[PDB]
Amino acid sequence: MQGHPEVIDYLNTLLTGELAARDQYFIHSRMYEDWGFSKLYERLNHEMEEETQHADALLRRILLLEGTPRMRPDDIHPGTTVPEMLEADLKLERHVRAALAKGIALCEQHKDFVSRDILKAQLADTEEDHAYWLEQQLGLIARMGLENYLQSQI
Amino acid sequence: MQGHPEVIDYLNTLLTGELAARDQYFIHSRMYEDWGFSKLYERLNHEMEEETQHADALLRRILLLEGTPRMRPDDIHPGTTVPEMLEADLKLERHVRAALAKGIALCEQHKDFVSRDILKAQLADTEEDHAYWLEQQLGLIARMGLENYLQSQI
Amino acid sequence: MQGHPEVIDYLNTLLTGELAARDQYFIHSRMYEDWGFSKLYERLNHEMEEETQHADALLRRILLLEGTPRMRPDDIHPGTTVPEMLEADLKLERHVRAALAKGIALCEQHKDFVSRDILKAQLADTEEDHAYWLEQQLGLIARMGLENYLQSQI
Amino acid sequence: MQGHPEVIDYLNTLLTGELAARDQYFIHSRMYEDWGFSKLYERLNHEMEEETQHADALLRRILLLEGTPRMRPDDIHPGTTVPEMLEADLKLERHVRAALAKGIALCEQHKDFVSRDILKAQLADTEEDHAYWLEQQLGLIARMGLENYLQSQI
Amino acid sequence: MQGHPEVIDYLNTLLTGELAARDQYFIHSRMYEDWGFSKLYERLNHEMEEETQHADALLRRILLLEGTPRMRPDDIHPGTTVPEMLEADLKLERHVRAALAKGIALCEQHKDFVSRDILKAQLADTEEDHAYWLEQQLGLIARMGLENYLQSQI
Amino acid sequence: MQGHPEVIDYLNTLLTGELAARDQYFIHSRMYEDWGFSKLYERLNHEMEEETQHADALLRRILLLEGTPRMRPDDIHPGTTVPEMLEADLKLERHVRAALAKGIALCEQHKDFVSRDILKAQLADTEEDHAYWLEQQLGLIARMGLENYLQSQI
Amino acid sequence: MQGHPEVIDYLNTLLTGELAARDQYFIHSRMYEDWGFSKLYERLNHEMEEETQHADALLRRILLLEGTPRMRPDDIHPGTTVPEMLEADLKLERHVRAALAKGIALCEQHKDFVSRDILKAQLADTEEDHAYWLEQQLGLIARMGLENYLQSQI
Ligand code: NA
Ligand code: NA
Ligand code: NA
Ligand code: NA
Ligand code: NA
Ligand code: NA
Ligand code: NA
Ligand code: NA
Ligand code: NA
Ligand code: NA
Ligand code: NA
Ligand code: NA
Ligand code: NA
Ligand code: NA
Ligand code: NA
Ligand code: NA
Ligand code: NA
């Protein structure tokens, strides 16, 4: 089935974003492990896997709609300390949140309701799982101090 | 432990190559699935997972050596038909083979024997698993014809 | 127990033949695997194992009869394509068939009935298992065409 | 098989080093236990066992090569506080790393490839397991403070 | 992938050597059984199987490198008494050891690191398993006498 | 609890003795294995483990008493033949026996009854297990001859 | 059997001491629980049970020796904060240690070796289990601070 060209283009924009998010969580999880923060490695490794699944869902939808997926990831922006890394991932998730919301509106406009539903599922993951968790970590640092927070993530 | 700068740089060159190979097998496996060739999807999906493990091993080694991983994948070059896709993946694996062999020689020269061993393991995977399998598929097409070959991959 | 010298000599002739057949099926099975014909690899690998057992039975009988086994295999004649390999193995099995039948007659003449029985067991394997299967494969190529046959052996 | 005298001598130098490392981790693990840091006792007790296995591999190789093992351990240099003990073990592992790398080069030069492979296995353990872990602990102290770090090791 | 002609030729030299070693242990194991030394039969039968695996690894590597395997075994040199058989197998294993070491150096020179690794694995088997065991048996004969040694191998 | 300085010093003397005994049984067990005497390897490997436990008990007691353990092993004196090795280990165990008995008397004198009990446990192991077994082996050699004895230890 | 009156009297002195120690650990364990330090409650509750077993062993021995047990516990001296409670229990265990050592000497003098052995078992518990653990806790407070220590005992 040929999808609407505007929708296929927008899905491709989301795809390169998710390929990049996957890779930013790849490098951050391994950086966390390099420093001995096993709990932070485990969570970001999980979020890398979630992003790979998000990317896969978009890629498959684009092919189903007879489009050609764009596989070049967007640039990533890794941090250099734990607070910078949390903040950088939260900034990225806020960007993805806004991009997904715009995409849901566009899919509704072009009457592509299945693509809309794919994006809504990813939007709920973005808001309720990764972004919320990042906000929580930054809030814990603010409440107990960075040193106590880091101790808790060994 | 601070690694030798030339070795760290070369590992980074291999890393961006493996991130790209992962993504080329991501798109090819899903293209194969889009056309209904389940056996080709299954093999390339497996090879995508293997490439992710190769990339992970290099990334972790670079961090251990106190280097900074380069996460921008090299460009990929997907094909548009099954023969083109097999040929494109074989070309990529031949490139990776040559790059790994050069890296093993460089690691020996700089007396980084653990990095050498990591690359040798990936070299054996490259020669004996993916590249050999691709050569076999292209040889089967040549022996039984493309139509019979495609039938066998449903 | 000292065996009859003519019988021991003839068993040695069969032994060098079976050592050679083992090795011809060793190289053919791995050639089949090299090309991606897993079903042909599996059958010839099995027939290599059967030949090793045939050789072992003859070797042990020669020692029991106080003879000295000849361990130099006869020359082998591998093919270069699937039809040539099937034909070459069928030619070899026809040669072994004739040699075993001659040996059974010789054992009867010299009243070595246990050696006769060992050869009869190998003769039945030769006629009813490997040679018959090879004839069947060549007949399938003739009935469905080489390309369809090769497809079936992946 | 008589080994090359230079290689046997060098393996003996490594052996007395590993016997000493075993004993330095013996005393440090029990010191950690004496102070109530169970997690540090457990890790160093494990590393003592690993060193015993390293020493055993070298000793057996020297005997196989018809050499006579030197069983006098090198001197050890235990610390008196947790940071000093971590630093002392990291210094020792860095020394062993350099000694193994030199030994691998020497084995290659004298074409003793099996001894080279034994040393490479120990080199990978040294770099990727104990030395890396020690670097991580010292980095955790630097990131969260010594008091928080010690709390985490109870 | 086309291998380096010098490496393929050398692998073929090793292959005919391993096919011969397989057959020398075939005849010796059965000779040991013929005399009632079950423990010597069991060990040499195992070493025959190991040699078959060594030969298989070389054969498959030669095919992968697009070479043509040479399947004519080298001549064998069986002994006529238990001490002669042990000595003959030890001489053969020392020859294989030297040939493998030369091959590892040649593979390094031609930058064929996977072939090098295949040979190193076989080299370790040769030095640490069969050759060492043969040296041990000859040493036991020297320490307890041949008659006591033979009794122990029933 | 601060131990009596004379008792702590004496425990340290026993500790360096047990570290040495551990290492003498390490080298002897592997020498026995090198010659193919599996039963002698197994027993001395066990006695090496027992000595490690003896050393550990002393080391921990010294730390508990707020002393500083001495980790330099005494010199060892390995033999070069099976009878010399048995005799050398029996001489060492007789030395340890005398040293432990002296230590038990000293602990009683200084009213350190728990240290006394630790030494009594080791004394019983020394007399009733290793030393007695060594005496038995030397007696078996004397009763059946060295060649028969060695045969029994394969 | 009538015990020596001096020994029976001394065992009674130890009995009233152990009845008191039981009760001091009864009140401290429940105080720790009252404040929410579950780990400190669990350890002191265990030590209360151990003291009950110590008291039981002495009581039964006194009856066996036809003596009359004294069941009035000595006075206890509970602390009012965690550091005071640890210190008070360590002072009590040091007192019990000295009393047991004196009792062992007295039992030896009066040739009551079974009573001596009962006291030695309790002495080892006192030195190696409770007193050592208390010393460790006070040392942890000194190394990480009281606030971190208390956090670890929730
Ligand atoms: Na996402
Ligand atoms: Na996400
Ligand atoms: Na790869
Ligand atoms: Na690959
Ligand atoms: Na046959
Ligand atoms: Na056959
Ligand atoms: Na067909
Ligand atoms: Na080591
Ligand atoms: Na180590
Ligand atoms: Na071999
Ligand atoms: Na071999
Ligand atoms: Na005997
Ligand atoms: Na001992
Ligand atoms: Na002992
Ligand atoms: Na008590
Ligand atoms: Na107590
Ligand atoms: Na804390």
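According to its header, this structure was worked out by X-ray crystallography, 1.7 Å.
In case you wondered, yes, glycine gets a Cβ from its N, Cα and C as well.
As annotated by Swiss-Prot, domain 'Ferritin-like diiron' applies to D:1-145.
Cβ contacts within 10 Å of D:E18 (mutagenesis position), excluding its own Cβ and spanning all protein chains shown: 25. According to Swiss-Prot, the mutagenesis experiment D:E18 to K carries this note: Does not complement ftnA gene disruption, only about 60% catalase activity in strain PAO1.
Among the sequence features in Swiss-Prot, the mutagenesis site D:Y25 to I is noted as follows: Does not complement ftnA gene disruption, only about 60% catalase activity in strain PAO1. A sphere of 10 angstroms centred on the C-beta of D:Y25 (mutagenesis position) encloses 26 other C-beta atoms.
Within the same chain, residues at least 6 positions away in sequence whose Cβ sits under 8 Å from that of D:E50 (Fe(3+) D binding site) are D:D125, D:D129, D:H130. D:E50 (Fe(3+) D binding site) carries a helical DSSP state (H, G or I). Residues or ranges marked as Fe(3+) D binding site in Swiss-Prot (evidence: experimental evidence): D:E47, D:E50, D:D129.
Taken from Swiss-Prot, the feature Fe(3+) E binding site applies to D:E50, D:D129, supported by experimental evidence.
If you take the C-beta of D:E93 (Fe(3+) B binding site) and look for same-chain residues 6 or more apart in sequence within under 8 angstroms, you find D:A21, D:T126, D:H130, D:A131, D:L134. The Fe(3+) B binding site annotation in Swiss-Prot covers D:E51, D:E93, D:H130.
Across the structure, D:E18 (mutagenesis position) and D:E51 (Fe(3+) B binding site) are spaced 6 Å apart at their Cα atoms.
Checking the recorded positions D:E18, D:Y25, D:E50, D:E51, D:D129 against ligand 1, none has a C-beta less than 6 Å from an atom of that molecule. Reduced to three states, the DSSP call for D:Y25 (mutagenesis position) is helix.
The number of other Cβ atoms within 10 Å of the Cβ belonging to D:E47 (Fe(3+) D binding site), over all protein chains shown, comes to 24.
Those recorded positions from D:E18, D:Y25, D:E50, D:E51, D:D129 lying by chain F, with Cβ under 8 Å from one of its Cβ atoms: none. In terms of DSSP secondary structure, the domain 'Ferritin-like diiron' (D:1-145) contains 117 helix, 0 strand, 28 coil. Around the Cβ of D:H130 (Fe(3+) B binding site), a 10 Å sphere holds 24 further Cβ atoms from the protein chains shown. By the criterion of other Cβ atoms within 10 Å of the residue's own Cβ, the least surrounded of the binding-site residues D:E51, D:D129 is D:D129. Excluding the listed site residues D:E47, D:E50, D:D129, the same chain places D:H46, D:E49, D:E51, D:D125, D:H130, D:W133 with Cβ atoms within 8 Å of the centre of the Fe(3+) D site Cβ atoms.
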